[PDB]
Amino acid sequence: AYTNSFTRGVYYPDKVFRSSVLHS
Amino acid sequence: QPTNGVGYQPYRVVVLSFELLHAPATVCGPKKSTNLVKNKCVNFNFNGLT
Ligand SMILES: *[C@@H]1O[C@H](CO)[C@@H](O)[C@H](O)[C@H]1NC(C)=O
């Protein structure tokens, strides 16, 4: 049995402060 | 054997791996802190970040 994830499961990839930025 | 050729003798090994992350430092050399300074042009070093 299943359901959809939508956009769950994103996490802070690194231990750095960044602000107002479209990082990749 | 104590009389093996050197290529066949036993050797002891240690390998040190260093965790250079932007996490908090916890293993550091014999370096010493100054007082902090603010609002003035300074040379600085934080945990080895010069
Ligand atoms: C994913 O779930 C939907 C129903 O929400 C279903 O139609 C689809 O076949 C499912 N696909 C997979 C690969 O599970």
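Sequence positions for chain B are given in Swiss-Prot numbering; the residues included correspond to 498-547, in order.
So how was this one determined? The header says electron microscopy, 3.6 Å.
Each residue, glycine too, has its Cβ placed from N, Cα and C.
In the three-state DSSP reading, B:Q498 (variant position) counts as coil. Counting only same-chain residues six or more apart in sequence, none has a Cβ lying under 8 angstroms from the Cβ of B:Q498 (variant position). Among the natural variants that Swiss-Prot reports, B:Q498 to R is described with the note: In strain: Omicron/BA.1, Omicron/BA.2, Omicron/BA.2.12.1, Omicron/BA.2.75, Omicron/BA.4, Omicron/BA.5, Omicron/BQ.1.1, Omicron/XBB.1.5, Omicron/EG.5.1.
If you take the C-beta of B:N501 (mutagenesis position) and look for same-chain residues 6 or more apart in sequence within under 8 angstroms, you find none. According to Swiss-Prot, the mutagenesis experiment B:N501 to T carries the following note: Reduced host ACE2-binding affinity in vitro.
Here the residue is the original one, while Swiss-Prot reports the published mutagenesis B:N501 to Y with the comment Increased binding affinity to human ACE2.
Swiss-Prot lists B:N501 to T among its natural variants, and the accompanying note reads: In strain: 19B/501T.
The annotation that Swiss-Prot gives for the naturally occurring variant B:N501 to Y reads: In strain: Alpha/B.1.1.7, Beta/B.1.351, Gamma/P.1, Theta/P.3, Mu/B.1.621, 19B/501Y, Omicron/BA.1, Omicron/BA.2, Omicron/BA.2.12.1, Omicron/BA.2.75, Omicron/BA.4, Omicron/BA.5, Omicron/BQ.1.1, Omicron/XBB.1.5, Omicron/EG.5.1; May enhance affinity to human ACE2 receptor.
The note that Swiss-Prot attaches to the natural variant B:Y505 to H is: In strain: Omicron/BA.1, Omicron/BA.2, Omicron/BA.2.12.1, Omicron/BA.2.75, Omicron/BA.4, Omicron/BA.5, Omicron/BQ.1.1, Omicron/XBB.1.5, Omicron/EG.5.1. Counting only residues at least six positions away in the same chain, no Cβ atom sits under 8 Å from the Cβ of B:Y505 (variant position).
For B:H519 to P, Swiss-Prot lists a mutagenesis experiment annotated as follows: Increased resistance to human covalescent sera neutralization. Note: B:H519 (mutagenesis position) has no non-local neighbours, i.e. no same-chain residues 6+ apart with C-beta under 8 A of its own C-beta. Classification of B:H519 (mutagenesis position) by DSSP places it in coil, neither helical nor stranded.
Non-local neighbourhood of B:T547 (variant position): B:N540, B:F541, each in the same chain, at least six residues away, with C-beta under 8 Å from its C-beta. Annotation of the natural variant B:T547 to K in Swiss-Prot: In strain: Omicron/BA.1.
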Is any of the recorded positions B:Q498, B:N501, B:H519 near chain A, in the sense of a CB under 8 A from one of its CBs, and if so which? B:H519
